[PDB]
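K.L.:
Just dropping this structure here.
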Amino acid sequence: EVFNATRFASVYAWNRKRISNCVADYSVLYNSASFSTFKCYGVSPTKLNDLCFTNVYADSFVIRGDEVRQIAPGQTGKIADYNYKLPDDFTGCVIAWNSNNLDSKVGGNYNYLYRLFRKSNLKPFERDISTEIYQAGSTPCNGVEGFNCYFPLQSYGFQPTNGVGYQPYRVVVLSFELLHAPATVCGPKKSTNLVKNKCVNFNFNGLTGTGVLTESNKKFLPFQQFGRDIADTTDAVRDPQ
Amino acid sequence: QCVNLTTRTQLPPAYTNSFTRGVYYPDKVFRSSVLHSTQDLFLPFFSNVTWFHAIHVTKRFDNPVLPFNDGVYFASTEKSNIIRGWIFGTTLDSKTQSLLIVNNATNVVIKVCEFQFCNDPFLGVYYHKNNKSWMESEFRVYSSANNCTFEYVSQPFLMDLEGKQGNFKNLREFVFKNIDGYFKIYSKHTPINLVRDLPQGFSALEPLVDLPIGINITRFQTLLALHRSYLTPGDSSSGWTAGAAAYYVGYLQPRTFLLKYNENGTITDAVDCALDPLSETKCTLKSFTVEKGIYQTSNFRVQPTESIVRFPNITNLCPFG
Amino acid sequence: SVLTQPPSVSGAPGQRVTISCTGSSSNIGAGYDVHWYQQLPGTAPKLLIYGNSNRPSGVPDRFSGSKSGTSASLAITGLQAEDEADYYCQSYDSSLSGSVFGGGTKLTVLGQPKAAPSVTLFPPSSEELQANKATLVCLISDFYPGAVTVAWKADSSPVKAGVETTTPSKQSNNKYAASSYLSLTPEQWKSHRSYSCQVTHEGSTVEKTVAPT
Amino acid sequence: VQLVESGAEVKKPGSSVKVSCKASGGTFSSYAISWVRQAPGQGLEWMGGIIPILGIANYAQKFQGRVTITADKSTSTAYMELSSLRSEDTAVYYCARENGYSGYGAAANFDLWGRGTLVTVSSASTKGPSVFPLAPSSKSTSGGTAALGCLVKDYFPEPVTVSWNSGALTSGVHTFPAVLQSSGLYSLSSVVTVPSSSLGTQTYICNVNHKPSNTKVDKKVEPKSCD
Ligand SMILES: *[C@@H]1O[C@H](CO)[C@@H](O)[C@H](O)[C@H]1NC(C)=O
Ligand SMILES: *[C@@H]1O[C@H](CO)[C@@H](O)[C@H](O)[C@H]1NC(C)=O
Ligand SMILES: *[C@@H]1O[C@H](CO)[C@@H](O)[C@H](O)[C@H]1NC(C)=O
């Protein structure tokens, strides 16, 4: 629902989702063949499922086609410094794709907003929903649309008949946390084809033995995982598959 | 919220004897045609165990705060599902991580939090006039809760809310252990037809789910449920009923036990090593059959009870620094 | 919906009374601030505390708000004569794409001692009978508190049709009063021998009947 | 500032409702304005918030495309349009104001609220009310007091106020609330305690005003002759 929904939010108030007490596989998110741009710093895009972390912070918002290059640490612009700042130690994983067939319509889709003016910079990982009129001079205006007072929040220009560099791109960032705590969500070991009657090596969560897997004729009780024998040797392990 | 009770007459608890009770699976592996012994927390056979009554016909209602040791044995020949659940904790003042494992009529709730446990939390079953069924309405277990982390829901289990005064037809055993902070629950239902003086039958106990709470438990207390029929005025002061129930509270001792495994893989017999010299020889020889002969089980060491340490004709002090 | 609250909380006038707000890990535990409101039955709700760190103008400093991980807490000290309202937990939810409120807890003292009731049974007039309807009224007044169970009977069977009870309101002398109607027809009004409304109040049953003939 | 709203308003089950939100003073054309509802029985919901500067609609996913909120800059007001009403729309709406800030949370708070608009929709629409007199009998008057009044039936909608001799009677008056019947109808009553020594020299009349129906009945009250 974070990816496929009926509508999204803006950049001044974006959706914040936390993944806790869950397990997922990042292999389906790589072979989708539907994303436009895919950048992932801090870790390789193909070896991030083995090593896992404590928490996963995912934010979803909309952005134009010419601003997808601004989501990176080490540059200054208009959106990456007033809406969402990227720190130096940013080990995130950004994913973007083009879905102009849902967030655009004839007549002009101006549903989402953005912040253009701001007094100063902001600390990264901080949301700004201040709708106060940014004063550029030294005299008050009592919130009027006259001189020396402009509204920072401005509308969009989304149109489904545009080109490529000005289309609404669904951009998401998957950040990881590193603290003194167990992994709330971790990348699990992938399964492998089942093979028997051959000299294989398996690791069924409690041992790493080398041998064959013959079909037994005895059924175990549905509360055990391993099995010993008379000679005190674990030679019967239930397959969790 | 809870209410206070009134001072009335009660019955003192009695002391009975167990007959081959308190045997469970000490591991999660499969064994067959092997005589292996381990060192776990089991119940010694032919030991003195406490006995508490819960029948009405009078007004027997005792629920003391018993200290929770390393491994307990809670056996109850339940008939009409009177006992609902059990609580755990150290001081019960919303200061530690208390436990609440209750078995309601909808689903099992295992919520380890900091609930406000009162002096005597008890369940209440009221009998309606229009509907001829026993329904639970007085849910007086705790007051409130501020913040919690752990929350787990077990599988749904159906229960009977009607209480009678007949003989018991089932037997349920509960074993609660705490090692590495992990909580172990061993439960298995066994039909039996007896009111007291449990037979010499044998029945194993299989675990269901491990609860890694990682906390220390030193006290425990069982919860009882009463019925509110038309015979009682409906006040929980001096007029109530509890049906008929009998639960046993035993403390598991760290004694080694020799288990027997058949071809199916279930426990058949249990042999101790610190109870009877015959059982000690049987468990040391690793055989359930002993022929004629002499054997050696252990040694006999007399521990000294006194220590005479003295130094005569001598003394002095030291100027340190 | 996604935010649950206890239905009621008990307290004493002079001790500390706390409440808890529990939700999910995407609306309150994600990092969003919580906002507490007070819903007084008879005026519009106002702002009490925002962000659990600042104090608005016009609020006392007895309210304390804190966020312990994924749950928010509100603690008060001293129960005055203005806390007979409901407290709600409001947080911004991303799955709902907007702000969602909580359940609401009631915290008030009934202060409702018992009192001896007095009933009045009035038969319908002659002008009401040609309107093809019969409104049997049964007025109760001068009682305390306002919790009266109203029952009807026609000397052979209880009436389980057309019975209505209204809520009692406070009088000028700190009393309560209510009325109960019975919608019937004038064709069956004269066939039965009598009518009566039976009520109870802490076991006290007062019975009054009339006769149409 | 202070935000004023309209009073009570009833409509038909399946028609459009037209309410408004007025603002006294300023600070209305610079901050966002939302609408928060409240119904007895459940919690408080949030339909959506509208910005008056850019004129951009922002609703929730739980509400479908059936309500539209507009804004005006000439007189600084806002209107609410909702058609195809249901049986659950009996609630009250509030005209709130939002004031954003900066921080790690950055949640929408409601610092300024409105008055309230009671919008109740049901069956048994507006019709002609009927008042019936009530007089005591010889059995109901055992002491030196009497009980009589006027009964109001088949009246709609609320509110309806009763009066005695154009407000000339103050002591001993009592107004009873309404109630929901099986067909969506209300009923009230009012009785006054008066001595029996004035039942033959002074008459008691009831004056009922109904501004939604523009009707005012003036009926007479006389004691019964058979009892
Ligand atoms: C794993 O899933 C398969 C199919 O979904 C099931 O047959 C098997 O019993 C599961 N193993 C478990 C739950 O341990
Ligand atoms: C034990 O296994 C034997 C044969 O292997 C079987 O006949 C018997 O029914 C089993 N006992 C059980 C399942 O209780
Ligand atoms: C000191 O030693 C002498 C001889 O060894 C003994 O008789 C005497 O009792 C001792 N005094 C003590 C132990 O105070």
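The numbering of chain B matches Swiss-Prot: 14-70, 76-339, in order.
For this deposited structure, the header notes the method as electron microscopy, 6.8 Å.
Every residue, even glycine, has its Cβ placed from backbone N, Cα and C.
Among the natural variants in Swiss-Prot is B:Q52 to H, noted as: In strain: Omicron/EG.5.1. According to Swiss-Prot, the natural variant B:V83 to A carries the annotation: In strain: Omicron/XBB.1.5, Omicron/EG.5.1. Among the mutagenesis experiments that Swiss-Prot reports, B:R190 to K is described with the note: Partial loss of biliverdin affinity. Under its natural variant annotations, Swiss-Prot gives B:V213 to G the following note: In strain: Omicron/BA.2, Omicron/BA.2.12.1, Omicron/BA.2.75, Omicron/BA.4, Omicron/BA.5, Omicron/BQ.1.1. The natural variant B:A222 to V is recorded by Swiss-Prot, whose note states: In strain: 20A.EU1. Among the sequence features in Swiss-Prot, the natural variant B:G339 to D is noted as follows: In strain: Omicron/BA.1, Omicron/BA.2, Omicron/BA.2.12.1, Omicron/BA.4, Omicron/BA.5, Omicron/BQ.1.1.
Quick one: how deep are these features, and who are their neighbours?
P.N.:
Classification of B:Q52 (variant position) by DSSP places it within a strand.
Secondary structure at B:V83 (variant position), taken from DSSP and collapsed to helix, strand or coil, is coil.
For B:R190 (mutagenesis position), other Cβ atoms within 10 Å of its Cβ number 16. Secondary structure at B:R190 (mutagenesis position), taken from DSSP and collapsed to helix, strand or coil, is strand.
In this view, B:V213 (variant position) is surrounded by 12 other Cβ atoms within 10 Å of its Cβ, with every protein chain counted.
For B:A222 (variant position), applying a Cβ distance below 8 Å and a minimum sequence separation of six or more within one chain yields B:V36, B:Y37, B:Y38, B:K206, B:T284, B:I285.
Cβ neighbour count for B:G339 (variant position) (all protein chains, 10 Å cutoff from its Cβ): 3. DSSP assigns B:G339 (variant position) to coil in the three-state reduction, placing it in neither a helix nor a strand.
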K.L.:
If you measure B:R190 (mutagenesis position) to B:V213 (variant position) at Cα, how many Å is it?
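P.N.:
One finds 13 Å between the Cα atoms of these residues.
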K.L.:
What same-chain residues, at least 6 away in sequence, bring their CB to under 8 Å of the CB of B:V83 (variant position)?
P.N.:
B:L110, B:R237, B:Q239
K.L.:
For B:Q52 (variant position) and B:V213 (variant position), determine the Cα separation and express it in whole Å.
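P.N.:
Between the alpha carbons of B:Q52 (variant position) and B:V213 (variant position) there are 33 Å.
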K.L.:
Taking only the Cα atoms, work out how far B:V213 (variant position) lies from B:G339 (variant position), in Å, as a whole number.
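P.N.:
Their Cα atoms are separated by 76 Å.
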